[PDB]
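A short worksheet on the structure shown next.
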Amino acid sequence: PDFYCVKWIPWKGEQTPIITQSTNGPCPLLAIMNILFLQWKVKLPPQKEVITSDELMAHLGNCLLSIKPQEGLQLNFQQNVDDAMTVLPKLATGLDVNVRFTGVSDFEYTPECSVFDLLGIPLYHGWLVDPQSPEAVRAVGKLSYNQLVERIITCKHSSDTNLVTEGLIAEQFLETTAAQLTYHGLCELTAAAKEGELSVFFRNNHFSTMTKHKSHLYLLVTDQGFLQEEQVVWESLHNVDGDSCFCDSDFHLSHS
Ligand SMILES: [Hg+2]
């Protein structure tokens, strides 16, 4: 959380910085910031090696406050900026994220969602309930995750056996989809993402910087272990869980 290592890479033919972490924390700061660095919206002095949160925060503050309104939600805009600013300091420490299983862009709104929306950064997750299993669909339905854990507990202590049944139908779905990415999710997520756009991907209380390229998904390699490995930049998100290929800045294969 204190200091982060900067990694310089040849992004779109220009030396561009990227921020690394070994810690694997639940801070979306780096996910958001790396997107901004990749879009050249923040620039660092060429020599830079290490960076603090307070700099990144500063850079982010300026970035949000420098957004000119450009066509739609008017009184919302000004509240969203104020919402973004009030929650801005939380982005360093960590964040509760309550997904919904109804679609890849679906969360319970908290004001931290304003920062993504202001900056035009999509937030996605892959924890989707399958249409194929329609008992789980019925049991989960409208509910978000933290609502589903409440209802599961409520369903245990019900005397009605219908509810107690569904309380297990749902408790199954979380047990079977424990790694928070279903195959149905990965398909829907791929189709959803705009080719060559940067976005943030949520899974197991981690935020990753994501993009789509030749209609395949890749995540940025935040890992500090590959700090020296300039040729290791993107990692494929082709399978639901397992083996994955690494790529350089231009999406060509690479090895260590
Ligand atoms: Hg959020």
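Note that chain A is numbered according to Swiss-Prot, with residues 111-181, 185-369 shown in order.
How was it done? The header gives X-ray crystallography, 3.0 Å.
Including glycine, each Cβ sits where the backbone N, Cα and C put it.
Listed in Swiss-Prot:
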type: MUTAGEN; residues: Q131 to A or E; note: Abolishes ubiquitin hydrolase activity
type: MUTAGEN; residues: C137 to A; note: Abolishes ubiquitin hydrolase activity
type: ACT_SITE; residues: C137; note: active site, nucleophile
type: MUTAGEN; residues: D209 to A; note: Abolishes ubiquitin hydrolase activity
type: MUTAGEN; residues: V210 to A; note: Greatly impairs ubiquitin hydrolase activity
type: MUTAGEN; residues: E263 to A; note: Greatly impairs ubiquitin hydrolase activity
type: ACT_SITE; residues: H319; note: active site, proton acceptor
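Here the Cα atom of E263 (mutagenesis position) is found 23 Å from that of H319 (active site, proton acceptor). For the residue listed as 'active site, proton acceptor', the same-chain residues that are 6 or more apart in sequence and have a Cβ closer than 8 Å to its Cβ are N134, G135, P136. In the deposited model, 3 residues between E181 and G185 are left unbuilt, and the Cα atoms of these two flanking residues are separated by 5 Å.
For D209 (mutagenesis position), the count of additional Cβ atoms within 10 Å of its Cβ stands at 11 [all protein chains shown]. If you take the Cα of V210 (mutagenesis position) and the Cα of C137 (mutagenesis position), they are about 11 angstrom apart, rounded to a whole number. In this structure the C-alpha atoms belonging to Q131 (mutagenesis position) and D209 (mutagenesis position) are separated by 20 Å.
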